[PDB]
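Reviewing the structure listed below.
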Amino acid sequence: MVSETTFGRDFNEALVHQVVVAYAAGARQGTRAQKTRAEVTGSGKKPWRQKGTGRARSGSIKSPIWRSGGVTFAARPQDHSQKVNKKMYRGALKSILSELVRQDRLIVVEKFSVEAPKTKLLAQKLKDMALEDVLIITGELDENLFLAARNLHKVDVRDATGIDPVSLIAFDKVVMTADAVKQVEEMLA
Amino acid sequence: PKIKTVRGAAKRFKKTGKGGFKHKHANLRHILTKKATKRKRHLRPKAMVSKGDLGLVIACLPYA
Amino acid sequence: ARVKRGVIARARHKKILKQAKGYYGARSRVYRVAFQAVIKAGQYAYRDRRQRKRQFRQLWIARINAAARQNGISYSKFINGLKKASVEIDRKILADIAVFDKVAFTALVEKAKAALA
Amino acid sequence: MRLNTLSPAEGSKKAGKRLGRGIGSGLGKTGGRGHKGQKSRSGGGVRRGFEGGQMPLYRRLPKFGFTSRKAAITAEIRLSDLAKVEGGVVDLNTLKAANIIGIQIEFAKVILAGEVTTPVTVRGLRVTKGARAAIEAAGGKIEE
RNA sequence: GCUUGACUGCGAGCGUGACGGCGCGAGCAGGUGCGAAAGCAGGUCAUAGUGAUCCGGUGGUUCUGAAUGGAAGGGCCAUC
RNA sequence: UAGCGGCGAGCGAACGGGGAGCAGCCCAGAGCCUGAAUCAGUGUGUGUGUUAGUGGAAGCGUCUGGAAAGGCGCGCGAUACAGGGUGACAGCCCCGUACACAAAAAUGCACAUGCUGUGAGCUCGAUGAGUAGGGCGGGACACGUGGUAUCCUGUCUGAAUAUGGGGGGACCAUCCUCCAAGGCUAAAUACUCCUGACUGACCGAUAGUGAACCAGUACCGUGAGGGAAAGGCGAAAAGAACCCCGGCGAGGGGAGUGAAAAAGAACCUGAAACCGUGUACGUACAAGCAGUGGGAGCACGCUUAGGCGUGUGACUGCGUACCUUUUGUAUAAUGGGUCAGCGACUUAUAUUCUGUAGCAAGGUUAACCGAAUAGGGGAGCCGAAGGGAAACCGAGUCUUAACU
Ligand SMILES: [K+]
Ligand SMILES: [K+]
Ligand SMILES: [K+]
Ligand SMILES: [K+]
Ligand SMILES: [K+]
Ligand SMILES: [K+]
Ligand SMILES: [K+]
Ligand SMILES: [K+]
Ligand SMILES: [K+]
Ligand SMILES: [K+]
Ligand SMILES: [K+]
Ligand SMILES: [K+]
Ligand SMILES: [K+]
Ligand SMILES: [K+]
Ligand SMILES: [K+]
Ligand SMILES: [Mg+2]
Ligand SMILES: [Mg+2]
Ligand SMILES: [Mg+2]
Ligand SMILES: [Mg+2]
Ligand SMILES: [Mg+2]
Ligand SMILES: [Mg+2]
Ligand SMILES: [Mg+2]
Ligand SMILES: [Mg+2]
Ligand SMILES: [Mg+2]
Ligand SMILES: [Mg+2]
Ligand SMILES: [Mg+2]
Ligand SMILES: [Mg+2]
Ligand SMILES: [Mg+2]
Ligand SMILES: [Mg+2]
Ligand SMILES: [Mg+2]
Ligand SMILES: [Mg+2]
Ligand SMILES: [Mg+2]
Ligand SMILES: [Mg+2]
Ligand SMILES: [Mg+2]
Ligand SMILES: [Mg+2]
Ligand SMILES: [Mg+2]
Ligand SMILES: [Mg+2]
Ligand SMILES: [Mg+2]
Ligand SMILES: [Mg+2]
Ligand SMILES: [Mg+2]
Ligand SMILES: [Mg+2]
Ligand SMILES: [Mg+2]
Ligand SMILES: [Mg+2]
Ligand SMILES: [Mg+2]
Ligand SMILES: [Mg+2]
Ligand SMILES: [Mg+2]
Ligand SMILES: [Mg+2]
Ligand SMILES: [Mg+2]
Ligand SMILES: [Mg+2]
Ligand SMILES: [Mg+2]
Ligand SMILES: [Mg+2]
Ligand SMILES: [Mg+2]
Ligand SMILES: [Mg+2]
Ligand SMILES: [Mg+2]
Ligand SMILES: [Mg+2]
Ligand SMILES: [Mg+2]
Ligand SMILES: [Mg+2]
Ligand SMILES: [Mg+2]
């Protein structure tokens, strides 16, 4: 239109939703636990005899019914990562990239560079382009543009290899070098 | 972990093309002299598991 | 994701206790008792929306009967007479007329008497 | 298209049952387990095939047959697979290279399943009467 | 009187069972008896006379046979 | 899966394949040539870490306020907008952070180079015996003695030793393959009492450690051992000079501090049960789940000047709590003194069905590689063919000598 199958396909919301959700699920650390009744510190002594005392029968001081007792279904560390089918991932990226074009959020440039590793230069470059919140996608990792962008929270600088579906949706605009477009097309076919 | 096959069921039932199970008939191991030839002849071919029993067989044979 | 119940639990208990205002003793103070009291109040109110219609009709009939007998006719004959006269005035209105406009009630009785005789 | 304007497909995300959360839910109190008995209990319920003590079906029926070791190393090739090998010679090795059969398959048979439309040499494999006709119809040779 | 149909392989269809099963069955193939022949015979007027599976035994059958040829063991059929 | 298995419950391989990581050696002995190879040990250097540190950008005005970091206005730094603190929320106030530097002394590591052991290389050899194997008893092998190979050995025995021996799942032959009865050996692997940094759809004081607090304490127990409760004034103590009642009390009232003391130390918020004081209405001729439907009166408010609303509720119809368990409960069956807080269908993996999404006669990868949620990796798995116990045949196949 670049490839039409990549940059001019219909927005499959359900597919994009699954891949975005999976991405966020992949970010989860899942590091936690509680103590079951097995793991709470204490004796296995029956707190009082089964019969005759007039109290509800007790077995463990660690019972989850009890204050200070175990958690009934104590959490363990979990892996929250989902499988995303390769084709569903690539399908979602094509839908996202195509929507960015339809919404006028993908800007393509022949080159995007700054001279020195200086945040002031990039800030001035961006405000000349009517940009503020922007994913900049370059063909390669450039030191100076990366270092310039690091302290700008609204700005992220990637290579073509490190695109992800959340970032394409998250940033208001997406600047792509012409070289990055070639690589992203090559990626997605 | 993986479900374990009930190994005794795997020795008694074979899954057919449309997902039924064939089995060998009971009553043809011994005490054969008193049984009519007709009765024994009808017990020789394999038979299909009935509808009432398929649930029990399927439970026992998750990897059939 | 531990959820503490306090704020929601409080809100629910308060909602019930607000509905139990005016009730005696534990019924206006204590959630366990107030909850039963509020449920029962609702059961009775449901029942008594039906009973109210029964009780008011019963009251109207009693008053029509009194007013009819002042005018020399039973309730049962009066109603039969009005039906034969093709008067469709209902018991609520008849009972109200019986109290507030005794001359119009007398005219209804006279109409009813004419229909039977 | 924002992170707060993406929805799942309708019907794709059904809410899980939560038992024992009050009358309204329809799963309050007993949690769909009914009243009492082994099946109401935590960890309760009989093993697979158990029929209450009646000799179960998988024990009142006789065992039959044996398992063949040869069948595990025997495969069936479809006619559709004949054009997936490289070079147009269908041997045991060329099928293995094309990932049609597993590496430990020693015996393979071409059956009349799918279709063939190229001259293929089949070598060292059994071929069904129908497969042989189909291979030969498309100009192929069955070398034994 | 003469005989071995108390046959072997099957079986349209049906009955009766939760199921395992159990029952009735014309007809088809092979081979048989009795009858001049039509025919009849797959036990007995019928309905009881029974015991799943496992394990193992015996006979048959190269179906299988852990390098290969065998064998063992297993399978299948008959039977205990 | 193959198998094992009162062939029950269950137990459960290997071959082969894909990966991580890879590394080979020595003695059973002399001779020749010599100490040459390679790791050890103990020094000197050499870098490079560690054990203190150093520098480290840029903001003001005005508004609200007790206080400004907030609002508003206009600036500035950013390889630093990690984070923390500061009288409310600070890139620019402070401590940091990015980044760039630093060691007198000790010491980890990687090398370079002495010294002392160490012996490389070549030819000639040699080639682990109470052992292998066996009988008996056990045990181990996924394998329960089974047709049971193989391993270990308590007991009794007992070879051949390279022209020999072991194994190839009873056993034999053939063939193939390996060389026991001597030993050493890095990496990939396991773990965290402990140290540093960093992270969390982990907890937030009945939670999270038993322990946020002088807690393994108090306390209990002869002892082993058991084992708590208990966090928050304020920005700052400015923690209330002084006066008054009181016992030179407790406690309080003023005063003063403070934005606030109804933040006063029994201190943030300050629920509920529970207990009071005040006011309105009702209530001392009246029988019961205490409400509900009807309803007068009284009090207090309000916009037809009217009714209306709020509280109360004389009188009157109806009316035996809830849960549980049951054929059935007001039941004199069960449970609950009340409140508050906590307290029960989860998690992992496998499997099937449904929905939904992708791709479609294909679908999908696992470990792993990759800083890479990418990309690679198709080893596998499921499916597109079944029938038969099986050989085997195959849109058929099995059955049977053969099928109507
Ligand atoms: K940035
Ligand atoms: K249920
Ligand atoms: K015949
Ligand atoms: K300001
Ligand atoms: K700050
Ligand atoms: K021995
Ligand atoms: K040999
Ligand atoms: K404890
Ligand atoms: K505690
Ligand atoms: K009443
Ligand atoms: K009872
Ligand atoms: K009792
Ligand atoms: K499932
Ligand atoms: K699905
Ligand atoms: K057929
Ligand atoms: Mg706890
Ligand atoms: Mg991948
Ligand atoms: Mg038999
Ligand atoms: Mg929380
Ligand atoms: Mg109250
Ligand atoms: Mg229900
Ligand atoms: Mg119950
Ligand atoms: Mg019951
Ligand atoms: Mg039940
Ligand atoms: Mg239990
Ligand atoms: Mg393959
Ligand atoms: Mg007879
Ligand atoms: Mg008889
Ligand atoms: Mg047995
Ligand atoms: Mg063999
Ligand atoms: Mg062998
Ligand atoms: Mg600074
Ligand atoms: Mg404040
Ligand atoms: Mg040796
Ligand atoms: Mg040996
Ligand atoms: Mg031995
Ligand atoms: Mg032996
Ligand atoms: Mg043993
Ligand atoms: Mg051997
Ligand atoms: Mg605690
Ligand atoms: Mg608290
Ligand atoms: Mg004082
Ligand atoms: Mg206050
Ligand atoms: Mg204090
Ligand atoms: Mg505060
Ligand atoms: Mg307070
Ligand atoms: Mg009286
Ligand atoms: Mg009175
Ligand atoms: Mg009384
Ligand atoms: Mg009553
Ligand atoms: Mg009873
Ligand atoms: Mg009753
Ligand atoms: Mg009773
Ligand atoms: Mg009771
Ligand atoms: Mg009582
Ligand atoms: Mg009871
Ligand atoms: Mg009680
Ligand atoms: Mg097949």
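In order, the residues displayed for chain A correspond to 1, 14-201 in Swiss-Prot numbering, which applies throughout.
Every residue gets a Cβ built from N, Cα and C, even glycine.
Sequence-distant neighbours of A:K63 (variant position) (same chain, 6+ apart, CB under 8 A from its CB) are A:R69. One natural variant named in Swiss-Prot is A:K63 to E, and its note says In strain: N282; confers erythromycin resistance. Ribosomes bind erythromycin poorly and have reduced peptidyltransferase activity. 50S subunits assemble normally, even in the presence of drug, but assembly is cold-sensitive at 20 degrees Celsius.
Long-range Cβ contacts of A:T131 (mutagenesis position) within its own chain (separation 6+, distance under 8 Å): A:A160, A:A161, A:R162, A:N163, A:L164. Among the mutagenesis entries in Swiss-Prot is A:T131 to I, noted as: Does not regulate the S10 operon; assembles into ribosomes in vivo.
The note that Swiss-Prot attaches to the published mutagenesis A:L134 to P is: Does not regulate the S10 operon in vivo. Within 10 Å of the C-beta of A:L134 (mutagenesis position) we count 26 further C-beta atoms, all protein chains included.
Here the residue is the original one, while Swiss-Prot reports the published mutagenesis A:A160 to V with the comment Does not regulate the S10 operon; assembles into ribosomes in vivo.
The DSSP secondary structure for A:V167 (mutagenesis position) is strand. Looking at Swiss-Prot, you'll find the mutagenesis A:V167 to D noted as follows: Does not regulate the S10 operon in vivo.
Between the C-alpha atoms of A:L134 (mutagenesis position) and A:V167 (mutagenesis position), the distance comes to 10 Å.
Minimal Cβ crowding within 10 Å, among the mutagenesis positions A:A160, A:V167, is found at A:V167.
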